[PDB]
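Student: Mind having a look at this structure? Questions to follow.
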Amino acid sequence: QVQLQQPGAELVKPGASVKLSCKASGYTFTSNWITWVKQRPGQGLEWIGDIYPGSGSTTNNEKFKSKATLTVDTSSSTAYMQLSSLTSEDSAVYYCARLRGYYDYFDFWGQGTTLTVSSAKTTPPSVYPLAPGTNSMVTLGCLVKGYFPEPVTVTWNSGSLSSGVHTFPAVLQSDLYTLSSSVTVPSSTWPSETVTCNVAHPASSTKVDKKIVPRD
Amino acid sequence: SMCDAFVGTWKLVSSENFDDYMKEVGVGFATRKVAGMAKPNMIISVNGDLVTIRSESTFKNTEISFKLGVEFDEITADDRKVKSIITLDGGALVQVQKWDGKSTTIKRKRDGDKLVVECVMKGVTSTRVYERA
Amino acid sequence: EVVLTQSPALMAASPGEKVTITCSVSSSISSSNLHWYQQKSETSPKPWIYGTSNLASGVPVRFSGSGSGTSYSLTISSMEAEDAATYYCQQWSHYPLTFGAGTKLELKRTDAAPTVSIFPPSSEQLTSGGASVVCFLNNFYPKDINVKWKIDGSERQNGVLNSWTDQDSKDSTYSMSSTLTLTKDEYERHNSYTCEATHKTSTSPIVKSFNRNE
């Protein structure tokens, strides 16, 4: 079947350059334009360029002239987009797509490559518990702070407590990530029955547990 | 004989209005771009009542084989799914193509030593002139 | 540049209901080059309708597309739960290739008030040196809501960070953490910490608070 393969995520320092790939298969590579689309979190879709494998000719956005440069290797059946002089503004998901002739719409898409440009450095999370100071139902939480890489996997009671959990999406505060998780449990359960927040950060191989101890 | 004044290998000498022709055909910017890189050689050949036109380029090798008066399906250079019918009248080959409720005409005739192809869509006329290879 | 303006930026519809988005153009395009894509959860967008009205492989029959000169549109005959998604039109008749900004389609449900919860800095964090105050605002509809932090009876916007979950797959509500980051020293200056939420359901804003030493 028709498929474009992009790596999942890339990490590069500011000021450096990076070259992203879109490997094609399931159709004759040189017969279709390949486009690149940038998407930032929250924001909509941005067009960078088109390349015609087989010729290597390009059409480009005037907004991305300095930044992006499109090329191909037909032997490999791959498309490449090189970004340069990287800043935080280049942290986004980059989609490559196959374009369909006459009409000129994108019928096939690669998963994005989530590019992250940051001063970096594998840092595990600090895990803090959030107890109250309520009701039939009691909300608790934990704060997973300053962890860089991405992702983290927050679970509660080793997965036991699942529905009525909200693990919120992380924000970059400076050059680290922070996110929160909220669980709700019955007052009959807690504090007598313990609640623990289990956070696993693959990048540092660290798995941590915080018993939510009260003051309430 | 048959249809023998068209038979041969032809090479493009001059094109005019072709991009605009494709704008009227509804063809997208990317496809119009590739289509205007290619300056193909048209190769014609007749066996019995079946004529064949082969637009042969680096980028795309198309080939239509048609009986003449008989409707046939075609994928055009610019990537349309069309129904075409080809007629011979007054020394000219008139190809009509229909798709998505639209119709265009490709008329191929001789001038003298040269072969002129005119494509017509909603009063945009393209004119390509080929000479012999 | 051909500017595509998509109307309702944001839209709510209940299963069964008829739905129309418009994509409106600043200048003439060829209907054959106007396309819609559907994106869910910011994963790879999908081709939905091509050439104004065509409809991509495996796209259901309830969807249709329409167009004419000034405006194009996308219609669902009858809303389904899986149709909740963000839909972008796009144009490739003329350089540059442009997109519209999208219209998010959410699922409509009954209004629901938020559960507000405020959380003081854990002694672990204080010991470690920082001080993050957290307020949860959980399971509410619609997505529009104000979160105000007051310290000792006066608004603090400096250092507030918010975070919104995507529409819940089971109950179609939204939730939010709002986090206040302070230096431990400034935390120890003030005593009363108050998270105040204003949401369409209630007139009176919901006020949760704590005192640094109770």
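Residue numbering: from 1, along the chain as shown.
According to its header, this structure was worked out by X-ray crystallography, 3.0 Å.
Just so it is clear, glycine is given a Cβ too, placed from its N, Cα and C backbone atoms.
Reproduced below are the annotations present in Swiss-Prot:
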| type | residues | note |
| --- | --- | --- |
| BINDING | B:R128, B:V129, B:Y130 | fatty acid binding site |
| MUTAGEN | B:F59 to A (Swiss-Prot position 58) | Abolishes ligand-induced translocation to the nucleus |
Student: Would you please pick out, from the recorded positions B:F59, B:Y130, the one with the fewest other Cβ atoms within 10 Å of its Cβ?
Tutor: B:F59
Student: Out of the recorded positions B:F59, B:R128, B:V129, B:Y130, which are near chain A, with a C-beta less than 8 A away from one of its C-betas?
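Tutor: Filtering B:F59, B:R128, B:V129, B:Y130 for a Cβ under 8 Å from chain A leaves B:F59.
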Student: State which of the following binding-site residues has the fewest other Cβ atoms within 10 Å around its Cβ: B:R128, B:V129.
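Tutor: Among the binding-site residues B:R128, B:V129, the lowest count of other Cβ atoms within 10 Å belongs to B:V129.
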Student: Taking the recorded fatty acid site as B:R128, B:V129, B:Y130, identify the other residues of that chain whose CB atom sits within 8 Å of the mean position of the site's CB atoms, giving them in sequence order.
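Tutor: Counting only non-site residues, the set is B:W10, B:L12, B:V13, B:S14, B:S15, B:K114, B:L115, B:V116, B:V117, B:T127, B:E131.
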Student: Return only the integer: C-alpha distance in Å from B:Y130 (fatty acid binding site) to B:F59 (mutagenesis position).
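Tutor: Pair distance, Cα basis, whole Å: 19 Å.
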Student: Taking just the CA atoms, what is the gap between B:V129 (fatty acid binding site) and B:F59 (mutagenesis position) in Å?
Tutor: 21
Student: Determine, to the nearest whole angstrom, how far the Cα atom of B:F59 (mutagenesis position) is from the Cα atom of B:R128 (fatty acid binding site).
Tutor: 19
Student: On the three-state reduction of DSSP, what should I expect for B:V129 (fatty acid binding site)?
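Tutor: The three-state answer is strand.
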